Every structure is written in C-alpha cells, then in structure tokens.
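First the structure, in the form of structure tokens, and then the observations on it.
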Amino acid sequence: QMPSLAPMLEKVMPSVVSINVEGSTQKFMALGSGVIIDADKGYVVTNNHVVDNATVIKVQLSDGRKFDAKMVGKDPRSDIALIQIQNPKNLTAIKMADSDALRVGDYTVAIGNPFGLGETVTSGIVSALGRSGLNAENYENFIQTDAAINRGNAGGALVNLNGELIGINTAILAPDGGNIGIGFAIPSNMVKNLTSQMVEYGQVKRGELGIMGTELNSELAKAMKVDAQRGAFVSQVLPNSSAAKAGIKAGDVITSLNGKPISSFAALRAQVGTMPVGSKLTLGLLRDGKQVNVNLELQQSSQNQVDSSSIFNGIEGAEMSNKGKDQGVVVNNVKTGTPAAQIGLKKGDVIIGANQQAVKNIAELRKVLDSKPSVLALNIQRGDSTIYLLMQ
Amino acid sequence: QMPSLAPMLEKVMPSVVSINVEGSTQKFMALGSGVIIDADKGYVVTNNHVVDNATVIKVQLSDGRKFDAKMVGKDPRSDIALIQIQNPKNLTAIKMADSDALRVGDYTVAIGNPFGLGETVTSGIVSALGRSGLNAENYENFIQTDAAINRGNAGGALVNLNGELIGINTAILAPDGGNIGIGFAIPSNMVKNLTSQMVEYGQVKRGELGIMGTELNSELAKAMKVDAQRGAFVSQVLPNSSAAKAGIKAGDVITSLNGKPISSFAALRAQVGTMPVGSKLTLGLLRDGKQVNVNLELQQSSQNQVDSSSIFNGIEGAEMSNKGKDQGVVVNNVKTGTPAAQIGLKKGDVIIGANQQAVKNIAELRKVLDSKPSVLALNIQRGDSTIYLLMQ
Amino acid sequence: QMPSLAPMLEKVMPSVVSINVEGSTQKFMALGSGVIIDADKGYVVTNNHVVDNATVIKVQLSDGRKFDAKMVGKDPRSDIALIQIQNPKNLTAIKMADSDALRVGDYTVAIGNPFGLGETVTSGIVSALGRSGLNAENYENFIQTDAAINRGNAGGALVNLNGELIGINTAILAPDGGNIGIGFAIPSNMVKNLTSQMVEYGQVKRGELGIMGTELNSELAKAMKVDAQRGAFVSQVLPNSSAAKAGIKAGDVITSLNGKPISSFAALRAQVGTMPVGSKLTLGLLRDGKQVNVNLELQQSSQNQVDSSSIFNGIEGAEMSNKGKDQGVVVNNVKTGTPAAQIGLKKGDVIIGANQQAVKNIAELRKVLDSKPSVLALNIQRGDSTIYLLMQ
C-alpha cells in the first residue's frame, strides 16, 4: 500500500480546464490553462496575459469536451482575467484554500497544459512567500514553488495536498524559456477578491489609503531609529485621504494588516489593491518605537480607468470605467486621432444602454457585444442631452 | 527516524546497468542505460535508439564490473531493443509491475546514467498517461513524469515506490537539451510483450485487426451523434481482416480493450501493436449509442519486415523477417544497386542455415554472426533449388 | 492535517544567510549564500569561489538584518571559505549531521539565494555519493541531488529532514546555466574538518600519506588479478613517507578508511586531504587477495603554500603559509618582477608581527589587515636579522 496523490487528483483534475485562443493586433494563437470557480455559472479564472486581445476563446475539459467562452472581466495590473463558459453543463469547480495560512515548506501540486500536451500534473513545495519585483507597476504577492511550470501552465491551478486552490500559476524565472525550479503563482486570496468583483461589475473598483511609501530596509531603519528591518515606510500621506483621516503620519512604519504581519510595502500594496472600496480594515503601525492600531476604510482611487480596446477589441484611445453604482459606463479620458474619437466618443460621456438593452456596468455592456450584432448603437448622455453613437 | 527511498533502492539499483557503445554509418560513440530483465540469461532491455548501428556494446554494473553484450532483438517502431550480457555472472534482475494499474499522482523513481556521471537516482510523480504524438509513425503510449531525466537516462528504469519497473525512460521535451520537468517512459506492459518475443524469435511478429481510423475528438463526436469525446473511430474495416470477421463496421467507436478503457486511437494502436499474432482479445464498441462486445484474434500483418543493415551492420537494401514458424529467415523485398544485391541476394530467398549451423529464426542467425567469422556462408533456397552465398 | 517541511524550516532558515560581494582584479559584483556555523562568534561557511578576490563582504540574515563580514580563511582546492560576521548579535547556527551516514534515496532540502530573489527553499533526494571529476586538481567528494540549485545557491545549505546540515551546495551540471536536476554539495564532514582548522590557524595544514595512485577500474583489476572493481590503486609509495613506514607497498589496493569503505581514489584523496597533520587513521588494504590493516599518521606536505594576493588583496608573486606551530607566517617562494618583491619581500622570510601586534599565524595577520591601516609595517626576520617592510 503506497502513498499517492492520485486519490486527491481524481476529484480535483476535472476542475482544471485548458484555454485555446485566437486574436489580433496580424493574427496570433496562444494557449494556457484555467480553473473552474463556479460550476453552475461556468466561471473560469485564468491569467489576463493568456486571454488578452482574444477574438475567440475555447475551453477544453479534462474529459475531452469543448466549450466556447466569453470574457467577463480582466485586470492587467494583477494579471487576473475572468471568463465564462457558454452553455455550462455538468462542471466541477474547485474549493479555494486560505492562502494566508501558507507556510514555506508546505507541499504543492501544479496542474496545467504545458506546450499543449494536455492536463499535466507536477509537484514541489512552497519555496518562498510574498515574492515581487517582476514588474514594479503590477500588484504582485507571489507564492514561489519548485513544482515544474512551463509555457502553457499559466492560469492553471496550484493546490495543496487536500486539493484546495492556493494559487494561480502566472510566471517563471527562466533564462532559456524552460523551467529551472522557480515558479510563481498568485495567492488564492487575491483571486477570491478580484474575481468576485469582476463577476458583478465587469471590472475591479480599486481602493486606496492615500499614502506614498517605500520598502523598509535595514539601512533605512538605521537612519530612522527603527527596530524592524521590514515593512512599509510612509513617505507621506495625501490630504483628505482615508489614511490622513485615520491618524497616519509620515515617518510611520506599517507592520501588520488585519492582524497579519507584513512582508513588504509591495505586498501591502498588493493586499489593499485587491480589496473593494469601502472595505473596513485595520493597520498595525510603528511610530517612535511605539505600537499603534488604526481603523481605516478604503476610498475612491484614480486607477479605476481601463482602455476601450479591452472592450471593443480594436478601439483604442478612450479609457472608461463603471460609474457610481450601476449608473452606466462613464468615459474617463479620450485621446486625439484615435479609432474611438473617430465615431464621436468624447470624455465625460455616460453609456446608459446599447441596442435597446439597459447598461449599468461594464459586464452588461460586454454581454451585448457577446451577442455580436452587425451594428452597435450606444445610448450615451453628454451633459443634459441624450444621444446615440452607431458602430459598423 | 526519517522516511527514505534508500532501503528500496539498495535492492533495485544493481538491476540497472549502463550501456557504452561504439558504432559507424564515420565512427561515433554513445551511452545510455539498461535494465536487467533475466539475471540468469543476462537479458537487458534498453532503448533501440541507444544501441542502433552499434559495432561494440559494453555493459557496466553498479558495482563497477564490465561485460560485453550482443544484440538479441530491436524494434525501431516502439524504440525497444533487447541485448544480452556475455558470460552473465551473479546478476540481479528487476521485477516488473503492471503498468495498467498506474494512476496520475503515483510516485515515481528514475534510475540511469545522465551525461556518463554514473548510476543516478531522481524522483517525481506520474504527470500523465497515454501520451503520444512525438513520432506519429511509432507506437507510443507514454507515461509522463517530472522526475529529472537527461541525456544518458535512456533505457534506464522508471519504478514505483516498491522498486517495481513501471516504465523505460525514452525521451524528454526540452528546448535546450536539458530537463524541464517533462519526461516520457514506455509502459512496462509493452516492454513485457515486446521483449518476450525478441527472446524467442529475434524480432516482433506484429498483429493487426485490419481497421483504418483516427482520434475521436469532441467535434467529430458531434458530427457522428456520439456521446464519448475520446476513443478510436473506425474509418473503415479491411475485408478478410479479423475485425471484419468479428462484426466490426465503420462509424464504430472503440471505447475499451480487454476491459480497460481506451485513452485514444494512438494508444489502442500501441496496445495491439505489441501483442503477438494469434492473441485472443475483446473490444468494447459503441455504435448508434449502443454498447457492443466482440471477440477478436490478431492476424498476420505487413509490418513484419526489417532492414538487412540491422543484422549485418552495413548491408543495406534488403528487408527480411522470420518465416512461418521456425522455417528460416525469408527476404521480403530487395532494392537495386545496394550492398545486399551485390552479393547475389534476391527477394523470395529463405535462409535455412549459415556456416553449417541451422537457422530457424533471426535470433539463431544473429547467434552465428556473434561468432564473427571471417567468411559468412549462407545456405538459402530459391524456388526448389538450394544455393549458397559467401560474404567477405 | 498535512505533512510539511514548514515546522523543520522555521528553526533552520535563520541559519542560512546570503552573501553580497564587491571585488576587483576592474570592478565586479557577485552574490551567493552561506551557513552560520557558530552563532556566538558569527562564523559563516561559504564557497571559496563566492568570496574570492572580495574587497567588501556583507551578510544579510533571513529577517532582513545586514552585517559586514571579514575573511577568516579560504581553501581554493576544496572550494571552502570561512568568513566572520562583525558584531554578531542574536544569531542562529546550524547543527551538522554526519555525512558518512548518508544513503542514496535519502531526502534533501536546499536553502539559498538564487538570482538574488532571497531565501529560497527547494527539495529533492540524494541522487549519488562520492561524485568527482569536475576539476581533477580539486578535492571533491560530492553529494549529488535533484533539489533545484541555481546561481546564487552556492555556499547555501543542504540539509536532511531533521534540519541538520549534510552538505554545502557548490555546483551544478547545466548546459544552459539553468538547473536540470543535477546538483553537487560538499559533504558536511569535510566542512567540519576544513573550517575547524581555518578558525584556529587561518588556513588548512594539509597532511599526506605519500603515495601515488589511480582509480581501480575493472580492466586494471583483471591485469592485477584483483577481485575488487573499485578502490585506490597504489602506483608507488614515497620513501620516508608515513605510508612507507606503515608497511604499504605498491600494487596494493586500498578498500577502506577508518572502517568506511572507499568509493574511489579520488574520494580517498578528498578524505585525507581535509584531515589535519598528525591525525591517527587506519587503512584497509588488499594485497595478493589478502586483507591487511595498517595504522598510519598524517605528515607534512608540500601543498601548504598559498598566494600573497589572497591576503593583501592585490599583491601577487609570493606564496606563504604558517610556520611550525604559531611561529609566524613564513614565505615559501617568491616570483621575480611581481608586486610583492617590489617592496622587498624575499622567500625564507618569517613574519613575526605587524604594526606592533604579534603574529603567530595567518589569522592573526588577517586580523591586523581587517583594521585597514593606511601603512602596513611588517616585522619579518631574514636569517639572524630582524627587519621591517613598509606598505603604502
């Protein structure tokens, strides 16, 4: 009688699907993996970079079945995209684990589609936690593992021995485009927060404390007479920000969030970066070697805007986001001499509906384009006037 | 008291030898691994591609001892070759496991000679089963694993935690000629069937059902109103074939073999491709959404022929195979302007003996060449006449 | 309740630090890993090739803290260097395991700083023991493992499941500069012997049996009517050597050392090569198929000398080593037209002190240079005369 991962995998494997994609920007073809998050609705999480600029998206289960899927949401900053299987029949979803309970040394299993071979399983351990720096503009709080990960594994599952999702495989460190024992996955907690938003609104409503800062290193801790050699150093706090109102002052060092210690400023940024606006949280602070606790509430941010090419697959030069709560899709900013402004679009406009269907958020709008009508008729409102924009 | 593979390996390791080779086609040198299958006779399985075109073959045990070995059999199509240690003393053979009982997630151990370093052990898990496509003309039903495999590991052992052989390491997927976590081994069941033939006859007597077909994918299953998204689709059945006699009709889908479900057409081809002629088997079929069962018996095939260069190490342009049962080595086909026809050889000839020794099959013939006589004197028969061909 | 390495790692990880280096020979920057061996004194073992030619050495603990370290000792031949943290506060040292009790198949954990990412943990097994040949002039008796090892892992820890050090990661076999499942570590026993010397004297006092020899292979064993296919073959024994006095004769084969069987001549060389002079040992010998036992005692050797560039960071062309016991640092040999002889230095000189501080060995001397005085004033003695050499 031998130890084996097989019993655990029999239940878990159907939960991991593989994504095939065709797109354009000049035609291309790509492939990766995805994880079923809601069996009934057919929701499937995956990497944003796998499904970015995709005209066609098809999903293949472990048992051979093929489905077509449509984009639901996407977040370039965290590299997480949510798609939806069309006509979801008899699916199996994965249960998610609490990634905050992960320790280095814990065992891991990776499941995905390397080089299109098909559903492939590999094993390792958690090598490190809170890794970041791959792209300093992205929100990254990676789990690192030595379970083999290669091209095609992206969007695939990283699970513990109990077949619970702890992460989504996103990247590797490889000088040769081949795995050398260093892989990175997005923690499952971040996935829980980002996807649950996309499901309802079509995008993520980003919150902010309103503080500038940098990594607290040992040298900086000497200059500042601080004991801790790690944490978020508050460079400054913006006026009229939640942080200011809360009582946070510059020269402060943030050591914990909601009880959980903080690896770094980068990690902290990644935590709050995924939480919805109006979230009640609490911070551990260190000022003058004295421990402080504070109650905060996330607020509106300037990072909400997303490009129009992301929604019309080829219409560049217009950023736009949800408005208030279910009040339509307001256009944030418009660039001159671009495909968007060529049909009339101007910043300040608020899309009320399209083709006689009401539009409250980006999801409802995307739901009309999924229909793929020959002509698109937007009912926007400029100032006190209602107008229409026709496409094609 | 710590868990360890060491106790298991102490028994198993002597069973894995490493093969050194010199050959020509222009001299070359290669090296790999092999597994002792019969300690008494000194039989050693290995990859055909390791010992192909070899003039000299030497085997080195784990304890340092060297032996010379001679070719017994070889199958390019499945990439399995059988050699024999000369003067076998005090060897240790490996027990074989039933590879049909393998599950993805099961633990694996690989043992071989990477880069000539010596007996090396690495570990992983079964990543996938029934992988094929590396070469569409070969019979491939690979076990895939993330246990490290590199150049020199070929012909080496893949075992379970109980030190039973489950596969023979053959290949890897590596853009850089270095392992990235994707290795392939030939299932131990296929090895059991192929080698047991080579031992007795010097080659494999291939059987065939006599059916054309292709992979059953989801799209094809829609066209054909079939429920299964995987299996072998019968394009057509050859007249006077075992399949025809059995009651198999085109548009059928094969779902099982001898009870065991079928991964693919490729796998099925690989299963029967290794079974000896006259084997009694049974197939699960699906026609018009109705389950069928059928009793079949393998029959003669056209794939039996092998090149003459394979036996004379440098005599090209004459294919030949065993004849009936122990009736000599008949020549299948002869090409013009080739080294073989330059000594007289013509297709239709039947080698009765060589150098006053009787020849019943290719093994007995190879046994005379192992002697390495200065002049080779073949007693062949063309029509009703007996003649002789001299070599060197 | 899941199995995990996390509990073991929590204790062990602080024991592994990462080393940053700046040097010159033309400025360079390198990085690797190191292991804390004595928490109180702040001793840290690492690879010689990591800290070679270093002007600045800084050490970063797991918790973020930075320290400066200074060279204590270094051995190019075994590739082991010892450094010392300056102002050691609240450190955690690692317990060492007996590497002679290692078996292939035993589980291993690697801990180091690949590509500067930070403290990274990976896992594998012992693939092989006593590997050597990477550099035939070095003393190598490597443990081989498939735990992922990459650039930056050097000097890092290799431990068993109990968090005991079994080796120090030194090298990998990689055609692409990326890990493919083949890593090498220096056994912990060799580290125990080499470092304990450097701590006291600043270098290793090498001992020798005084015997020429080569690897005993199967072919050589045939020629010599020997049964063993492995061991050290005595080509000849030097007169007035410990071996000669002991009763060792050419044509002998050494099979054991202090009871422990011998993998190879290379391994044997590596064992005694790390033992201090005057060590009492015993050898198992085979002569004329008869088992012999012998009592030996290591003696002075010619390999003691080390370059002057190693101690003055840029002063080439003068070899020098300790003298007798704590009698100063004698200069072995001097080359003409070199930076050393340009200040006067001549072979035969014995450094009694520097800058009014007494000098007994290379460690005490290195301790004066750690002060980094503007001018260095050596009190050497040529013949019966005492003189001084000034620097800068």
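Numbering, chain C: per Swiss-Prot, residues 37-61, 108-474 in sequence.
Determined by X-ray crystallography, 3.0 Å, according to the entry header.
Note that Cβ sites are derived from N, Cα and C of the backbone, with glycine treated the same way.
On its own chain, C:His131 (mutagenesis position) has C:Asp161, C:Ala236, C:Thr252 as residues at least 6 apart in sequence with a Cβ closer than 8 Å to its own Cβ. The feature active site, charge relay system is assigned by Swiss-Prot to C:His131 (among others), with experimental evidence given as support.
Annotation comment: Swiss-Prot describes C:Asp161 (among others) as active site, charge relay system. For C:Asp161 (active site, charge relay system), the count of additional Cβ atoms within 10 Å of its Cβ stands at 25 [all protein chains shown].
Among the features that Swiss-Prot reports, domain 'PDZ 1' is placed at C:280-371.
Annotation source Swiss-Prot lists domain 'PDZ 2' at C:377-466, citing sequence analysis. Sorting each residue of the domain 'PDZ 2' (C:377-466) by its DSSP state yields 12 helix, 31 strand, 47 coil.
C:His131 to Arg appears in Swiss-Prot as a published mutagenesis result, with the remark: Loss of peptidase activity with no detectable changes in secondary structure. DSSP classifies C:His131 (mutagenesis position) as helix under the three-state reduction.
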Secondary structure tally of the domain 'PDZ 1' (C:280-371) (DSSP, helix then strand then coil): 23 helix, 29 strand, 40 coil
